[PDB]
Amino acid sequence: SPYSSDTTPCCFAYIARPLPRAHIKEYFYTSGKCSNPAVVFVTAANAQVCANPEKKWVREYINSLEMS
Amino acid sequence: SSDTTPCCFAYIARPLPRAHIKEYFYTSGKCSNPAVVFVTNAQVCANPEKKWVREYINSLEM
């Protein structure tokens, strides 16, 4: 492919109910260019689910993922 | 939905090789920048104002 994707994933809504923990592969902080400072959890179906960084579960989820 | 929305913060500087273009779409209005994303697999941001962008889109529809 002569070109790689260059779109930027942003968030305009946060998932209300905590995400099934196991069904998560990675996470990443949306770009500072986006309008909302969100958290993104990548599901096993490679879906990119937006989450609120102030949420208790997200906070726990972020720390778990970065610890073997 | 509650899924990420692809937005653009830059536009490619030259026309994409036409034969590689499969489909296209206008990024959500929620995005701060208006843009057309050409799809090949790969998603390339482009300026909705350029002639080749508008013309590529016309060719695609037809």
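The residues of chain B that appear here are 27-66, 69-90 by Swiss-Prot count, in order.
Using the three backbone atoms N, Cα and C, a Cβ is placed for every residue, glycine included.
B:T31 (mutagenesis position) falls within a strand when secondary structure is assigned with DSSP. When other Cβ atoms within 10 Å of the Cβ of B:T31 (mutagenesis position) are tallied across all protein chains shown, the result is 20. Mutagenesis annotation in Swiss-Prot: B:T31 to A, described as No effect on inhibition of activity by tick evasin-4; the structure shown retains the original residue.
Among the sequence features in Swiss-Prot, the mutagenesis site B:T31 to A is noted as follows: Reduced inhibition of activity by tick evasin-4.
Among the mutagenesis entries in Swiss-Prot is B:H46 to A, noted as: No effect on inhibition of activity by tick evasin-4. Over all protein chains present, the Cβ of B:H46 (mutagenesis position) has 15 other Cβ atoms lying within 10 Å.
Here Swiss-Prot notes a mutagenesis experiment, B:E49 to A, with the remark: No effect on inhibition of activity by tick evasin-4. Mapped onto three states, the DSSP output places B:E49 (mutagenesis position) in strand.
Spanning 2 unmodelled residues, the gap from B:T66 to B:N69 amounts to 5 Å when taken between Cα atoms. Within 10 Å of the Cβ of B:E49 (mutagenesis position) there are 9 other Cβ atoms, across all protein chains.
On the backbone, the CA of B:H46 (mutagenesis position) and the CA of B:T31 (mutagenesis position) stand 23 Å apart. You'll find the Cα of B:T31 (mutagenesis position) roughly 17 Å from the Cα of B:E49 (mutagenesis position).
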